[PDB]
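Below you'll find the structure, written out as structure tokens, and then a few comments.
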Amino acid sequence: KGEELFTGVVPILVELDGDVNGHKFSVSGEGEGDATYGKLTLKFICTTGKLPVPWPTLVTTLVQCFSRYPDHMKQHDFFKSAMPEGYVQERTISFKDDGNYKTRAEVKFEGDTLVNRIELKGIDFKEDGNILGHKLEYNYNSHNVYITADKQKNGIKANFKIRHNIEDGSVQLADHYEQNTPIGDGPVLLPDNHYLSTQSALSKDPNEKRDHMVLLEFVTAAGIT
Ligand SMILES: [Mg+2]
């Protein structure tokens, strides 16, 4: 059972290749997760140079298997149940009045390391919109991820709205539609409706000259008593 793999600290690797309006870039992340406390600490680096989109727009793309599921909800934790073989996460992120990202990620163990391999494609971004114009503040509001089972696909879907803060006090909405499907043939947990409550703190490494993002995230399952 998948959850047995998460009782202690697990190293995480994230590798993203992206193309947004033809701007190609890559991000490499390292860090660790402790699902006991729903805690992620990660540092992401753009290995191709300057990130052509704001870091906060990549937070959701850049391992919900590290959510803390309260014991009374453990039968609803799809993500860990899919491990170690993993799951494929597909998202469409629709930025209101602007372009969209489509992402595909394979999340699985490689040895004792949890790896998230991602391809991101962004299209129809406006040149001086909030994304390609870099008008988003370097922060991240707390939000819920709402999960529902997709039993015909042996997986789950999530929907949620991210509100990115624009530097002028306004909000850039990013609608997220997500589907997750197991990679392996083992049984997985198909949950009741519930949500993940998440909080993310973005920061910088003061010794780091590369374009990068330090992230501290807490994710807790809720919505079932
Ligand atoms: Mg403000």
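Using Swiss-Prot numbers, chain A covers 3-64, 68-230, in order.
Per the header of the entry, the method used was X-ray crystallography, 1.5 Å.
Here the Cβ of each residue, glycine as well, is placed from N, Cα and C on the backbone.
In three-state terms derived from DSSP, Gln80 (mutagenesis position) belongs to a helical segment. Long-range C-beta contacts of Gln80 (mutagenesis position), restricted to its own chain and to partners at least six residues apart, with a cutoff below 8 Å, comprise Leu194, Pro196. Under mutagenesis, Swiss-Prot gives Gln80 to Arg with this note: In Azurite; shifts the excitation and emission spectra to shorter wavelengths and increases quantum yields compared to BFP; when associated with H-66; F-145; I-150 and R-224.
The mutagenesis experiment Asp103 to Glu is recorded by Swiss-Prot, whose note states: In mut1.27; shifts fluorescence lifetime from 3.03 to 2.85 ns; when associated with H-145. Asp103 (mutagenesis position) falls outside any helix or strand according to DSSP and counts as coil.
Where Swiss-Prot documents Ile128 to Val as a mutagenesis experiment, the accompanying text is: In EBFP2.0; shifts the excitation and emission spectra to shorter wavelengths and increases quantum yields compared to BFP; when associated with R-30; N-39; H-66; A-72; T-105; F-145; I-150; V-155; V-171; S-198; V-206 and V-224. Non-local contacts of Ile128 (mutagenesis position) by the CB criterion (under 8 A, 6+ apart in sequence, same chain) comprise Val22, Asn23, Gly104, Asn105.
Among the sequence features in Swiss-Prot, the mutagenesis site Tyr145 to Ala is noted as follows: In Cerulean; leads to improved quantum yield, a higher extinction coefficient and is 2.5-fold brighter than ECFP; when associated with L-64; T-65; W-66; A-72; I-146; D-148; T-153 and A-163. Long-range Cβ neighbours of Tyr145 (mutagenesis position) (same chain, at least 6 residues apart, Cβ-Cβ under 8 Å): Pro58, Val61, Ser205, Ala206, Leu207. In the three-state DSSP classification, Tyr145 (mutagenesis position) falls within coil.
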